[PDB]
Amino acid sequence: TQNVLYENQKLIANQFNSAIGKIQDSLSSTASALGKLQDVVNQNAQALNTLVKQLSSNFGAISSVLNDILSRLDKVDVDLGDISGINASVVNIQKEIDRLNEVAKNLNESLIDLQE
Amino acid sequence: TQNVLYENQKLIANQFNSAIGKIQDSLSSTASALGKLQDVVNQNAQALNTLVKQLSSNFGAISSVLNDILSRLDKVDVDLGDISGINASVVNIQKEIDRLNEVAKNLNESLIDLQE
Amino acid sequence: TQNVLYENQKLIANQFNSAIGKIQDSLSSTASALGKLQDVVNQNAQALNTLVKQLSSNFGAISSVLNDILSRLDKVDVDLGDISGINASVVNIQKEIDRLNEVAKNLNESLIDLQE
């Protein structure tokens, strides 16, 4: 029984350690994917905001030129739709990303080193 | 051997329980990050859609004013590009988020309470 | 002691195997959620880019019609804001998604089959 029991414990430690290594990689991959999603979402939010600000300035100019045209045509007050309140939010998941990376490293302390 | 074998089992249970706690936190962090990404992506999708609808109404008005101007200038049919089919999709990962939170809680049932 | 020790090992293997199954599901859920986020972010990035390209073509046409109008009004050089450099990035986390799915399947090899 003692040789089956000790070989069992070795098998358990080895399989556990093996599973922990695989989980560490999966946490690092997850952290990496979240970081890239966070960056692109925030980049595309900033693009949308920049777009909005430049558009409403383009509608301002168009409105001013149209108004000038209309008066000069009377010689022989058009308000375009305001978009400047449209706003894309940014995301912040850095604390969650840091936690996953911290656990991937911390799980090293959970490895089993059996006594021979 | 019996004292090494039992101390081994204690070490294994304790290290496993320790690893499970760390994995639970990582699942909760992942669930939290996915929820925030889902919310911002969907918010910015709605902003883009609202923007599209207001823009094409702005091009409608511009077209109508330009057309009026052109006729009055003849007295002494411009079609602007249609954007109204541009559409941002929304994302729904709530079932995946619920599963991660459910596993974080369920893994409590996987903890080892050894017999002394 | 030998019957407590062997029943302990059974309990450990069973609880570990149980925890591994739950972690596999959580990895598959995470992989699934990342894939859906990647797809919607990239879809909405393409919508934003398509929108930008069609808008600046709409401002080109408006500029050309306004310019024509202004000359005909003189008979009895307006530059609108350029947006064509606004660009939404796409995200690529497929390698991270593949790693999570690969670990979910690989962890099958980490299961414990004890010797009776």
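Numbers in chain B come straight from Swiss-Prot, and the residues shown are 912-987, 1163-1202, in order.
Any Cβ shown, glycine's included, is placed from N, Cα and C.
DSSP gives B:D950 (variant position) a helix state. Annotation of the natural variant B:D950 to N in Swiss-Prot: In strain: Delta/B.1.617.2, Mu/B.1.621; the original residue is retained in the structure shown.
Under its natural variant entries, Swiss-Prot includes B:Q954 to H with the note: In strain: Omicron/BA.1, Omicron/BA.2, Omicron/BA.2.12.1, Omicron/BA.2.75, Omicron/BA.4, Omicron/BA.5, Omicron/BQ.1.1, Omicron/XBB.1.5, Omicron/EG.5.1.
Its Cβ placed at the centre, B:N969 (variant position) has 22 other Cβ atoms within 10 Å. Swiss-Prot lists B:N969 to K among its natural variants, and the accompanying note reads: In strain: Omicron/BA.1, Omicron/BA.2, Omicron/BA.2.12.1, Omicron/BA.2.75, Omicron/BA.4, Omicron/BA.5, Omicron/BQ.1.1, Omicron/XBB.1.5, Omicron/EG.5.1.
Swiss-Prot documents B:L981 to F as a naturally occurring variant and attaches the note In strain: Omicron/BA.1. The Cβ of B:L981 (variant position) has B:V1164 as same-chain neighbours under 8 Å, each 6 or more residues away in sequence.
What Swiss-Prot says about the natural variant B:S982 to A is this: In strain: Alpha/B.1.1.7. Following the DSSP three-state reduction, the secondary structure of B:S982 (variant position) is helix.
In sequence order, B:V952, B:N953, B:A956, B:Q957 are the residues near B:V1176 (variant position), counting only same-chain partners six or more apart with C-beta under 8 A. One entry in Swiss-Prot concerns the natural variant B:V1176 to F. Its note says: In strain: Gamma/P.1, Theta/P.3, Zeta/P.2.
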*Provide, as an integer number of angstrom, the distance between the C-alpha atoms of B:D950 (variant position) and B:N969 (variant position).*
28
*B:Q954 (variant position) and B:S982 (variant position), Cα-Cα, nearest whole angstrom*: 43
_I want to verify one value. Collapsing DSSP to three states, which class is B:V1176 (variant position)?_
coil
*In whole Å, how far is B:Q954 (variant position) from B:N969 (variant position) when you measure between their Cα atoms?*
22
*Including all protein chains displayed, how many Cβ atoms other than that of B:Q954 (variant position) lie within 10 Å of its Cβ?*
16
